Amino acid sequence: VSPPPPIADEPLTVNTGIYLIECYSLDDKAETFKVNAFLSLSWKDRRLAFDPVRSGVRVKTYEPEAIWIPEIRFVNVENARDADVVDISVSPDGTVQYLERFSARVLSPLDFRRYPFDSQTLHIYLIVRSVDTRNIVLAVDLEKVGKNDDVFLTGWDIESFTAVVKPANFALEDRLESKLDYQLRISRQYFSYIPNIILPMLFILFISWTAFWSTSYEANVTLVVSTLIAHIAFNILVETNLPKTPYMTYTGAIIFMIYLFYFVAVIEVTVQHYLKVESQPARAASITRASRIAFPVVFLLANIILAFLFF
Amino acid sequence: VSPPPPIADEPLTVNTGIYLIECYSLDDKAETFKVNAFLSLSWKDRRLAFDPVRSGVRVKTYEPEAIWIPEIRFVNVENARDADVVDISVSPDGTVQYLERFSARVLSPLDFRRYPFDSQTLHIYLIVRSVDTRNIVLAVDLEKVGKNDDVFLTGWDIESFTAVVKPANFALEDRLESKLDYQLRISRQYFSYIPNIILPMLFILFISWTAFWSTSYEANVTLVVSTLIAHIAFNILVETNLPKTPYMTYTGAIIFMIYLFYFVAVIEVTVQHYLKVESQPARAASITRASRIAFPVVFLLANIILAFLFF
Amino acid sequence: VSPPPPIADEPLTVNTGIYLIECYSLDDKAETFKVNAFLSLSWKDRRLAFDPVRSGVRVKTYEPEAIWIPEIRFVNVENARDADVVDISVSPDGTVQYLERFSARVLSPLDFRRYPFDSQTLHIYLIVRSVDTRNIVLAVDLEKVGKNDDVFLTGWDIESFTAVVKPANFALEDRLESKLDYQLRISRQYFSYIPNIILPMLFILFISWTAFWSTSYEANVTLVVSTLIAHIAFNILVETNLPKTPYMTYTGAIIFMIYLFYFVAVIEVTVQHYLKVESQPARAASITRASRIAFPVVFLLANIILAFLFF
Amino acid sequence: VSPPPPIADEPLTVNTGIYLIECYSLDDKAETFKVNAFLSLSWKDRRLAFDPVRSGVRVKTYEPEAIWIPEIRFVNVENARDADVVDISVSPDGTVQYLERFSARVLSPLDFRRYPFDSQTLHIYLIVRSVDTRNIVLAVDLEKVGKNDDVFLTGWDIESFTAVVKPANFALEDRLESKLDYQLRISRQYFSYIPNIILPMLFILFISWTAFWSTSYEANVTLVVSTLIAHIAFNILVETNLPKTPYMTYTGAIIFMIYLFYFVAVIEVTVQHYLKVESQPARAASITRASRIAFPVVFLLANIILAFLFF
Amino acid sequence: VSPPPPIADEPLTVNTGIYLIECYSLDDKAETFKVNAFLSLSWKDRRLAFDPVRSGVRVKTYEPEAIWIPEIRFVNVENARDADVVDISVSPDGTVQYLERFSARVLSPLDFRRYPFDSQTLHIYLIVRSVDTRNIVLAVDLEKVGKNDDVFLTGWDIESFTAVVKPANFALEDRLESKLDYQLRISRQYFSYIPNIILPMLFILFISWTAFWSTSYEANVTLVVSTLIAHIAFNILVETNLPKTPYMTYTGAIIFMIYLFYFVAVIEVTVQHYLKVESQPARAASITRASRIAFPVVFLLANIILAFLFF
């Protein structure tokens, strides 16, 4: 079926909007998330006009393959959306309300530069293939959008759903400049991560720093080295939660800092024993007493510095 | 084929019900479970009337694509159900018994806030696309439903299969207000988890608390630190069973409590040694004797508190 | 094409049988196994009669979509079998030999209650959709069945392939009572598991029990606790082989027994040291000497008890 | 289209051969490998005869669905090969050169009985569904076969590509006796495995055997037990490379031998300490001095025995 | 539709080029990467000629199935590209601009011989099935190619996108000699890997080398052996990042070097203790003092040698 005849040169603006249902599988490995939402389409077609008691039906349902519908295709998806038409209701006023449920594997980059405390911005791109006249998809309904009333994707906090049509193209064709952009700026709630990940590493590190309140070399070595083994094992346990992160993560900088602190603690214990064995107890005691206060303070300063360079 | 002519304005109520077969893969990662069950559909069509010895067939089987069938589609699924028609039997009374086997990837949130002892509630949503008259799917058969006689999904206990039609919609269309809801409230049997997960952590913790019956510093450090390593390794072993759980789990609060107890035990051992080395054996003995009773009691109180805040 | 005209009221019995080819992927996670076997179908149709030197062809191959074939569908599968017709040979006697290769994802519960020594029973269900007359699929060929001559699924031992038609239904329809059941009772060969899993845990446990031939407290603590860490690490190594097993496994009861034995060994070492430090060497020596014999004997008794309650 | 008329009773032999492209994913879990190769088919059809300057085209390309092509189907595959016709060139001589690219998930048993040094033999089976006359697929081209010039599947060494037509059938039909077998005997290069797996276990074992050059019981226990923990951790690290291997592997027999050696080393250390504590230093020294030479020699003998029973 | 009539014997050269969109999943296990890019096709067809104010449309969009398009198929892919036509614009000049979005699972070997610092070269192959006249696909647009402006695949650095048509074939057909090759030479940025992987292993190794500043045998054994356990655990942690790598990796040669260094350190500690116990303190002190400087120097030399043989 040919597109409805344009009465004038006015572009056939289509009213569009996605009502989110289930945003799940937010990281298959680290990147894709899947959506199973509805999208509502409204436009103007030369369908039934005002109908005062002639046919008796207001929402005249039509076959999905009968009436022409604009071709709207997602840009950043694995494959074409699994479109399943739910209800095509055409009103006598002259507008067609199209509602289809699709399950697309949306693509969006995940920026884990501040992993425990990050706030990502998922993206959905819309393009319309113009046939005879230019179609402007910039018409955002702003009334058929929104997630579920539960307001949680998979344990995430939604902040906004700004939909701005950016007059930009991927250096191709002519109608690509009219892209419709869906910005879902979600924020991760971090309460669970504080005891799940952050606190136990600090507890293990403090168990390590205990080694400065001991004059026994064997006990000090056991503390520091076995605590290093415990920290590596806990890192293995945590690593299941963390994504690939090929670049430098924030939580990948605290862990390296903790490794450096283990190395410095081993060096300090060795220096203490080395000075204590060769008839210099005063220097060993001075170094131990200095380190008792110097290690936590330097750790606090390092954490503050990392927070400043990352936030 | 057009829908059968409604004799009056009575909505074409369809009798529906799912007879579960195999509820498996209850957590692909943590969320979806797959079903391979049958669903039975019964309605009223202008098919063959009473047939006293004329055709000789009562269950007149018809082609799946011949007779019109109502469009019933699952809401919370990955894709359209893999419907496979088994038997369309139309009775001379005027009712069509439709039975199709489908394998849908049903979506349902899993609430692991009390993981070992939880009781989830899986969901299945039903909607009917009305064509000419409103279709009410609220007609639940209540006789063609139920799981297998084995009564086990994958090691779960079934409690009820309440099917309540909630007059609610997802703020879209007109017929979405007639949603049919299938509540399968399943409960997890916890006998295996007590020795699989809970008991060994307590055994490791008691091995740690042994360190209060020793006056040797090297032995105490070995006990506590190597027991911490053992606990982290056992946590890694357990973590395969546990799902993602981005929020605060109950079993994720006992583990953090155990980490805190390891930290406090290390602090206590250090305090004992620190006081014992500098000519204060009385204070060290007093602290050790107090801790012997104070650690298990505080652990019991903490477990009771966690149970109260979680249950 | 309509089914061949029944000469009388005799049900159209179809001769069926599956010749297994490759039973692989026996546990995708713990439950499904995939089959890529052939199934042979023989029935009676009003095809070419006796043909003495008229056409000259005995096995008159026909198009898969030309001649009607009975609808046989698997019950416990993910989706419809990937049927691929290989050869439809119709004999002048009046029988059609149908042979199709299918790759279905068969569903079958796996009962790991005696995991190392278990003997499962895989299942395949057959149903026929009757059209005009009742079709009885109880006709098992008993000559076109059997696995490969290699006699191994994926490292399993086949015992029987009993095919009993159970006059039972899933409380639905009328022809479901004629289900055809394929019981493949396979047994797992356990020789590899004895050194892969069972023996190393016993070796680690004996290394632990060594601690009763030592009067050194630090050495005893090192033995028992580091051996507990080694046992947990070996449990992690084993856990890859083991399936989910949400219920109480046999091999999940030996492991818990070993954990309990580690706890009791720690308690015994602590009691020995506690009595030895406070001027009671006689009691410590008596307890150690008793434990030397009492631990292996109690372990043997516990293993015998577990074997009796599990086998 | 009917098959070309056979001029005589000569079977329509088809020239076939696979030119391998990318043999990858050699173990999805342990068994299947995927192929994305081309297969060349040549036969004799009643197509255009000798064409001296009449049409002017030698390789007269035809539509894939226009000219009849023999039905060649893979036996040991997940599903039907993803056949994609590339070029059907028919020569005036009377032969059709058919070339299609397929991506089949070939099935082949992997025999890891000598894992580091094994030499598998992948298999591909060919069958032709005869229609009017018997088709013999035994015609192997022997000129359109071969892997890539790189000569590497995924880090494997190719030795031969023998293609022998075995007159055997799977006890079914009549034309199954003409199966075409493709034997790709590949060999695994083992240089990387010697430092990746074999050498570090030997280094850890030698670190264990160090314990016989020490008279300290605590140091001996630390060495042997912590080395056992290190060996188990390294076994966990290796296990990712190794496949399931439900049966007795060669590399699964060296590991068990190493576990037995750890147990015997613990027993020897205990015996040394037991004799040394009760006023028998001569016997302890004799046992230690004997063990120093007796452990490596027995290990060498055990390795030789395992090599003989496995190779 | 037949191909447009060639005016002369000039081959129908097609202008082609891929504009990359999302190069993700660069290692499903170790080898494949997926693309979801557009490809632009331009050729010459006998379509509408110069059109001065007759039809009024310049980019006359045509149906994807209406106008003939050349058959361009990817060679090294899992299956046929998921082609989705976006816009077929034919200009009055006589050229057709074809633009389709495809999501192909491109195959390309990954060469991890210098893993942390490598620079791979992904490949895409193009072939055209000639019908009547030879089609030369060597026409590279060089203006419709390029990745996203972000210039990052999944944390990779792009260096060039050279597109050279290599007159080579896979020893098959006649038109295979005209293959079009897309070389995307990407380089991996290594900043994150230095603290993620390389630095912690060096820290653990230095903790091991600490053992040469101690005269205590128990402390030395604890250091070296527990540090070996820590290194193996960290190797397990790293191994998730690393691919299969069946051959000899660079980062798989530093790790083996570190294992050898642990073995040599254990031997040195044993030699020190062995000489110290039997009244040779001078030799033990000399060996310790020599090793203090000899271990880091030999490690530096070994790293330089490995860098030279690998780079």
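We number chain E the same way Swiss-Prot does; the residues here are 47-357, in that order.
Per the header: electron microscopy, 2.9 Å.
Keep in mind that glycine also has a Cβ here, set from the backbone N, Cα and C atoms.
Feature list (source: Swiss-Prot):
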type	residues	note
MUTAGEN	E:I244 to Y	Marked gain of function, with a ten-fold shift of the proton dose-response curve towards lower concentrations
MUTAGEN	E:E264 to Q or D	Decreases binding affinity of TBA
MUTAGEN	E:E264 to A	Decreases cation selectivity. Decreases the binding affinity of TEA and TBA. Nearly abolishes block by Cd(2+)
MUTAGEN	E:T268 to A	Increases the binding affinity of TBA. Weakens block by Cd(2+)
MUTAGEN	E:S272 to A	Increases the binding affinity of TBA
MUTAGEN	E:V284 to M	Displays an increased sensitivity to propofol but not to desflurane
MUTAGEN	E:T297 to A	Marked gain of function, with a ten-fold shift of the proton dose-response curve towards lower concentrations. Also shows slower apparent rate constants for activation and deactivation. Displays an increased sensitivity to propofol but a decreased sensitivity to desflurane
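Everything Swiss-Prot records as a feature, shown here on the structure.
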residue : record               : CB count, 10 Å
E:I244  : mutagenesis position : 15
E:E264  : mutagenesis position : 20
E:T268  : mutagenesis position : 27
E:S272  : mutagenesis position : 26
E:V284  : mutagenesis position : 20
E:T297  : mutagenesis position : 23
* Structure fact -> Among the mutagenesis positions E:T268, E:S272, E:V284, the ones with a Cβ under 8 Å from any Cβ of chain D are E:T268, E:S272
* Asked: Which of the mutagenesis positions listed here (E:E264, E:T268, E:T297) have a Cα atom within 10 Å of the Cα of E:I244 (mutagenesis position)?
  -> E:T297
* Structure fact -> Per DSSP (three-state), E:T297 (mutagenesis position) is helix
* Of the mutagenesis positions listed here (E:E264, E:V284, E:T297), which is spatially closest to E:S272 (mutagenesis position) when Cα positions are compared? -> E:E264
* Asked: Any idea what the Cα distance is from E:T297 (mutagenesis position) over to E:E264 (mutagenesis position), rounded to a whole Å?
  -> 32
* About how far apart, in whole Å, are the alpha carbons (Cα) of E:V284 (mutagenesis position) and E:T268 (mutagenesis position)? -> 24
